[PDB]
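Take a look at the structure below.
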Amino acid sequence: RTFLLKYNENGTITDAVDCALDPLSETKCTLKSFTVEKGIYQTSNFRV
Amino acid sequence: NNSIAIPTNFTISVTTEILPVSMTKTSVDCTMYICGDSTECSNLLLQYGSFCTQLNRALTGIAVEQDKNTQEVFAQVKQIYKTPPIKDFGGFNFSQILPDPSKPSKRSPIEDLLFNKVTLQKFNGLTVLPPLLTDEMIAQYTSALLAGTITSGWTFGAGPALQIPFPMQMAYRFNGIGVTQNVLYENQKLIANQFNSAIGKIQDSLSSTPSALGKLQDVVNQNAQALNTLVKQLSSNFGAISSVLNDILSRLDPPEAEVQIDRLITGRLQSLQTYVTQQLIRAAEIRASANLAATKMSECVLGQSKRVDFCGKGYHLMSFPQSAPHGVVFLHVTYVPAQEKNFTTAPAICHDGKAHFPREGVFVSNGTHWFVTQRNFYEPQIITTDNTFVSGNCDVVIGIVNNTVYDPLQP
Amino acid sequence: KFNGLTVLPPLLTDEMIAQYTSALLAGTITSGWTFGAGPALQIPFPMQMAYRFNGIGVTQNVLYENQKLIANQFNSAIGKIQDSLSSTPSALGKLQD
Amino acid sequence: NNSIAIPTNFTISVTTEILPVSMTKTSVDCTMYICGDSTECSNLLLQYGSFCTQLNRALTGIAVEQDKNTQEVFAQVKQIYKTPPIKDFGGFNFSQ
Amino acid sequence: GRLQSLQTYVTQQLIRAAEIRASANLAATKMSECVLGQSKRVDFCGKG
Amino acid sequence: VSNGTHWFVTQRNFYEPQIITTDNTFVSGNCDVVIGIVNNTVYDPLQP
Amino acid sequence: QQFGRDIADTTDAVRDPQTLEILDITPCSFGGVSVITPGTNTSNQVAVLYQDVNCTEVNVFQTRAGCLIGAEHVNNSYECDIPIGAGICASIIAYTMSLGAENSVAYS
Ligand SMILES: *[C@@H]1O[C@H](CO)[C@@H](O)[C@H](O)[C@H]1NC(C)=O
Ligand SMILES: *[C@@H]1O[C@H](CO)[C@@H](O)[C@H](O)[C@H]1NC(C)=O
């Protein structure tokens, strides 16, 4: 799995985001930020 | 040094100005173009870093820029203005430029002719995002601007739309170019006839001149050619044993297949980067063209422009916007001076030892009599204290002629 | 001339560009801005200058009462321009760059 | 709040503004430039594909754009106006 | 190497040509609004 | 402008009605050429 | 001819052996996935737009921009706040953009 982990000033991982859990987490992974502003974001490509 | 030429007539000309405002919002992908359906190729691409991410970000930027260009050029009206149900415009005909109920796409005959004049990809990892503003919605914005101009002149551009009689609006537009309002009212039928004839000639000029829409077809063809060359570059080997990635991956062992795959990836990435850079340069050119189109819509359509040649040859009276595929066509209604006559002219006239200069227009002589007339139209008037001002004596002006100034107070 | 390099001559020669500049100068001096709008309407140059003065918010009488002084200032400025463009290095630096 | 400065005189100045309108129309042929008078380098080049035909097209576009730029800047007059034979301009000197 | 150098030269020429086009567009606008006519816009056709 | 009983002359960008006089209006031609005009009294300031 | 090539060297069609029939090869449906979000601060609710994808591959709405799920299509129009494409902007509701309020001037 691809995980986006938020480090703090101490270096402890205070939060994490699972990119494959849901589209919102995938958007957080794509923008490299836990909080995303209002807008359209292209994260990945769906192909059959 | 003592002769002027003043036109005794005028012509209402209409000029077509075609400006591209946007291009196809094309986009590519890192793997679907550079690699295809290959995991090993994508892993090799990952060694090159976020190069393709930069390329995709740039293409997304140009697509958003095309959206912004269309929005800036056409969305210059806060509220959609609707033409009055009755076309009582003092004789002026706008049927060729107003949307017609018969056409489902609600497009003026000129706009419909423009779309039919031009003639019109997504199977190799490419995509063409649809424009945010559709054909009908861009046409609706153009119709709103046309209604605002024909119903409020430039007051709708400045703020709230103020109802204006179109002959009176055109009369003030005539006043704006230094021609008195009376000349339009005395010649309203002639101006309306000239205006209608020029508008009719606009359809003939657009439909009977090939390459008239070339300024838009050129960008459409350039984008199509760029996509065609980009997908033809996949057929290139770039020095690899074969262009196809699958066969060389299948028939080569890992430590030489990776070298061949790297060579193909270097070539394909260089092709994609060249295409992206050329698209960015073309997008900059289209951005400049769209900025010019927005400036022309603000200065010529939303108002009256006193900068000559910005809105067509001649004195610009006003203009009409028309939608076009990825573009806008401006119908510039301009006032052109017509048959002119030379007149003996003097800078000032000496009466009672006092130098009189014209408050507006110039002094002219047809041979025996002197008159004061507007520069852009020969409307001679008897010399009076009302249209002339006195300053100094007759010994300072290099050109002085003697004539009697008539003040109404004395009779 | 080097290997693989060529310089295509400009379509408009300098002499033809000078002819275009001469035509523009003749139109500006003889017809003022009228030749730009359409047919070239001849006008005395002081009268054209007076209307340009009226255009910049100064009454046309101001030029006529000062026509000799205005012509003297204009001639002095034009002569000074040649000296300024000749004695100042890098004045044409934009083209040289 | 009650004082205004008004000019009792004026100076007619002339300012020089220099604007480049075009650049040298340089053309470079890829096949001659990168592969000098040899066939085998041309065969190796053909594997690269349309890269330099694209470069030639770009140089051709630049040259055509330069011609268009010069024409747009200077050819703003439909007719060639000719200066009058007498320089009677009311004292203004245009000999320069 | 030589093709990369030629591509770089073409890219530099394209950017310089765009700058020259912008200068030429400004020159054409100045020719129209300063020479062909009189401009009321301040400093477009010189100080004063 | 006509508020419905009397005619006035006003600046286009602000409603400041004024009586029609010879000092704010200029006479051109006659009434048989201008289309769509109405009859009114132009008060001459010199007459009273 | 065994296989058909479309412009720019694409394998558009191929004749099959043992049948001789010519089969057109249309590339498998592919498209980017865009995420409509009002911002995590405002809400965690999210809509998904499959670009250039028919609504045949896994509330739904089919637009020229592609297949959009998670936002309800509403007939009435509002000013655009999030861009989707094809004249459509976007609980999350997807609507056709309103270019401006209608204002007919009483011309006379
Ligand atoms: C204005 O200045 C000029 C020099 O620029 C001078 O010759 C002229 O006498 C001055 N006029 C007045 C009224 O001061
Ligand atoms: C303009 O100046 C030149 C040189 O200073 C002189 O030869 C010429 O005669 C002048 N023009 C007129 C019309 O006198």
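Residue numbering for chain C follows Swiss-Prot; the residues present correspond to positions 854-950, in that order.
So this one's electron microscopy, 8.0 Å, going by the header.
A Cβ is built for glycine as well, from the same backbone N, Cα and C atoms used for every other residue.
Taken residue by residue with DSSP, C:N856 (variant position) is part of neither helix nor strand, so it is coil. Under natural variants, Swiss-Prot gives C:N856 to K with this note: In strain: Omicron/BA.1.
While the structure shown retains the original residue, Swiss-Prot records the natural variant C:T859 to N with this note: In strain: Lambda/C.37. Same-chain residues at least 6 positions away in sequence with a Cβ under 8 Å from that of C:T859 (variant position) are not found in this chain.
The Cβ of C:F888 (variant position) lies under 8 Å from the Cβ of C:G880, C:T881, C:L894, each of these being in the same chain and 6 or more residues away along the sequence. What Swiss-Prot says about the natural variant C:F888 to L is this: In strain: Eta/B.1.525.
Other Cβ atoms within 10 Å of the Cβ of C:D950 (variant position) number 7 in total over all chains. For the naturally occurring variant C:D950 to N, Swiss-Prot gives the following note: In strain: Delta/B.1.617.2, Mu/B.1.621.
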Worksheet, complete the sentence: By a three-class reduction of DSSP, C:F888 (variant position) is assigned helix
Discussion item. Roughly how many Å lie between the Cα atoms of C:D950 (variant position) and C:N856 (variant position), rounded to a whole value?
Written reply: 25
